[PDB]
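J.: First the structure, which I've put down as structure tokens, then a few questions once you've had a look.
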Amino acid sequence: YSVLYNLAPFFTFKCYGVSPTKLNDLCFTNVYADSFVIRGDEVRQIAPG
Amino acid sequence: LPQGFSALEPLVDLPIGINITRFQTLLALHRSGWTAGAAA
Amino acid sequence: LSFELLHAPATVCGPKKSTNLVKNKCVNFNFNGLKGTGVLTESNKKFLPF
Amino acid sequence: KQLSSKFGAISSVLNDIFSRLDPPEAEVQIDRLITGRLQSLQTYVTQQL
Ligand SMILES: *[C@@H]1O[C@H](CO)[C@@H](O)[C@H](O)[C@H]1NC(C)=O
């Protein structure tokens, strides 16, 4: 939680779900990290619901 | 099948994460053409 | 990224903090990031490996 | 058993909800949990009296 953040200038870390302040007290069995690239204002399309 | 109660504990769990729809069982032929023992 | 729990125990946990197994006090405790009640004493019931 | 019942919530444990769900959120969830428990205990008290 410290190598992917506070290395570059600020990212667009605006998301709904798990709290950024709750990342230091949460246990998860498995994580599915998928990476992709989009164009322009399609960030809103990547959202639950 | 013998008459009795015997639970089966989970020996190991495999996170294979693939589609499985058909299963095939293998056997062996004893060489000592070949002789096949009793296997029910 | 998806942060979900499954039937298997959580192998990866966010809290690193300061590892300790100290006792002989009585205030309050936390286990696996989940609050609860009870005093961690001896267990005569042997668990299965899974 | 009614205490162990989820009453149509995400989980029956308040501590897991507090450690996972957003602290601004889950207020409705814990409210429905406590009012279901209140209904169960008031039924128990009425039948006991
Ligand atoms: C597995 O394959 C069968 C037959 O091709 C198909 O009907 C089924 O939807 C598949 N399951 C998954 C999870 O892909």
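Residues 365-413, in that order, are what chain A shows, numbered as in Swiss-Prot.
In case you wondered, yes, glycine gets a Cβ from its N, Cα and C as well.
This is the feature table in Swiss-Prot:
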- A:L368 to I: In strain: Omicron/XBB.1.5, Omicron/EG.5.1 (VARIANT)
- A:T376 to A: In strain: Omicron/BA.2, Omicron/BA.2.12.1, Omicron/BA.4, Omicron/BA.5, Omicron/BQ.1.1, Omicron/XBB.1.5, Omicron/EG.5.1 (VARIANT)
- A:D405 to N: In strain: Omicron/BA.2, Omicron/BA.2.12.1, Omicron/BA.2.75, Omicron/BA.4, Omicron/BA.5, Omicron/BQ.1.1, Omicron/XBB.1.5, Omicron/EG.5.1; complete loss of interaction with host integrins (VARIANT)
- A:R408 to S: In strain: Omicron/BA.2, Omicron/BA.2.12.1, Omicron/BA.2.75, Omicron/BA.4, Omicron/BA.5, Omicron/BQ.1.1, Omicron/XBB.1.5, Omicron/EG.5.1 (VARIANT)
J.: Where A:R408 (variant position) and A:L368 (variant position) are concerned, what is their Cα separation in Å, rounded?
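T.: Cα of A:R408 (variant position) to Cα of A:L368 (variant position) measures 22 Å after rounding.
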J.: Distance between A:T376 (variant position) and A:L368 (variant position) at the Cα atoms, whole Å?
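T.: Approximately 13 Å lies between the Cα of A:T376 (variant position) and that of A:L368 (variant position).
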J.: Please report how many Å separate the Cα atom of A:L368 (variant position) from that of A:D405 (variant position), as a whole number.
T.: 23
J.: Just how many other Cβ atoms lie inside 10 Å of the Cβ on A:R408 (variant position)?
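T.: If we count other Cβ atoms within 10 Å of A:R408 (variant position), we arrive at 7.
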